[PDB]
2 protein chains.
Amino acid sequence: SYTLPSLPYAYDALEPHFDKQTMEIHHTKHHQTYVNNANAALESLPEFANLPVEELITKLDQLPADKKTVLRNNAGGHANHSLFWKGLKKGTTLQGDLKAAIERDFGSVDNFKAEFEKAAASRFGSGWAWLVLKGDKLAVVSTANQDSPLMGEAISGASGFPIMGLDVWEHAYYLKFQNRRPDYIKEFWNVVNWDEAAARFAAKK
Amino acid sequence: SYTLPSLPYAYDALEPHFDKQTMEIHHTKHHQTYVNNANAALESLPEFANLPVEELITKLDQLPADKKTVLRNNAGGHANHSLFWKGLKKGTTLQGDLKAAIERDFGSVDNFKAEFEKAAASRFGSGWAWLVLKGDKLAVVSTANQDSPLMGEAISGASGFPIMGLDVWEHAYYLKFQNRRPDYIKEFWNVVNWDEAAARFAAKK
Ligand SMILES: [Mn+2]
Ligand SMILES: [Mn+2]
């Protein structure tokens, strides 16, 4: 039984970058729905229901053929948004090991940002832009809908351990930005939680 | 080169069903961008640039590998939205041979509406819900992002001649309905142009 996590901050804690109205709807309506549908799909699968959502999405091919898609979509949605909320915070600073790794793997922070922005803006339709750790190297990848790199290349077209990510489904930015996804992407730099990103980069698991 | 077609009515002609602000943005920003992106990719393809968009999406497999996805997405977007605007109109009535065909193929108008509503709601992520004519029979199907049944089954996962369609990308309904897509789908019944659908059904292609 998956529980919708509470946000680690107020709905307007990311203002003036991400709007409070969207933060509320995004959490209480969209995430709520993924949790509901994932839970409904796992009702007849107690063997899989006890696994953490992050582990479940790595075992999608282990599910009954008729449960793969519904759980890929909703367990993926739950896993992705849970990471999203924790990966957002104002006032942090990229530094330490993670900053060194980005400069090492991308040449510079600006280099990395340009590549991330490209992935985020070029994601056609619904999806996510990610900064992942593929073994020893950091990389920028994107996925469609609620797919996660944790699902593997065969399913998601991407792979690696997510360090941080940006939701580019239109519901994530339409109320305030409408079609202006690039403005939303720029604002993201102001709220991406480098402290949590650093924590994940340290864990690597 | 492609050009953004003018709407067949004022931006507020679909009120109180589809909001005027969305009609404006959807047309002048979203549709415009597909036209812009398609033209940019076709600049270097004089042998394809002269083709009507509806014809171009039937030959995506003929394009250079590096041009297939960008044109599938943008030429698809242009073709889809062009159909969409003409497929909307207030005050129409589903009747004639189209209605009889719907009743024959789905058992009843209400049965058809339920199936269309289901397909429209079940399209996960960005996409379209379609009423298509194939094998001389009407059927409900959905496609991802800007894919069209006219692109064929291999690419779009669907086939047939579109009679009418509903855009379920979040930008099409978020301003007024937010996450409540089913409500948006219900309102669609109030603006779906049965006259144009009937004309398309008559022509058969
Ligand atoms: Mn989201
Ligand atoms: Mn659209």
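We number chain A the way Swiss-Prot does; in order, the residues shown are 2-206.
Every residue gets a Cβ built from N, Cα and C, even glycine.
In Swiss-Prot this protein carries:
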BINDING   A:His27, A:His82, A:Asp168, A:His172  Mn(2+) binding site
VARIANT   A:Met165 to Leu  In strain: B
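Locations of recorded Swiss-Prot features on the structure.
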residue	record	contacts (Cβ under 8 Å, 6+ apart)
A:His27	Mn(2+) binding site	A:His82, A:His172, A:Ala173
A:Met165	variant position	A:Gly88, A:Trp131, A:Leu132, A:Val193, A:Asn194, A:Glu197, A:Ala198, A:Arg201
A:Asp168	Mn(2+) binding site	A:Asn81, A:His82, A:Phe85, A:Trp129
On a count of neighbouring CB atoms within 10 A, which of the binding-site residues A:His82, A:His172 is highest? A:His82
Listed in sequence order, the recorded positions from A:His27, A:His82, A:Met165, A:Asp168 whose CB sits under 8 Å of a chain B CB are none
Cβ within 8 angstroms of the Cβ centroid of A:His27, A:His82, A:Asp168, A:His172: which residues besides those meet this for the Mn(2+) site? A:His28, A:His31, A:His32, A:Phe85, A:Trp170, A:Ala173
Provide the three-state secondary structure of A:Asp168 (Mn(2+) binding site) computed with DSSP. strand
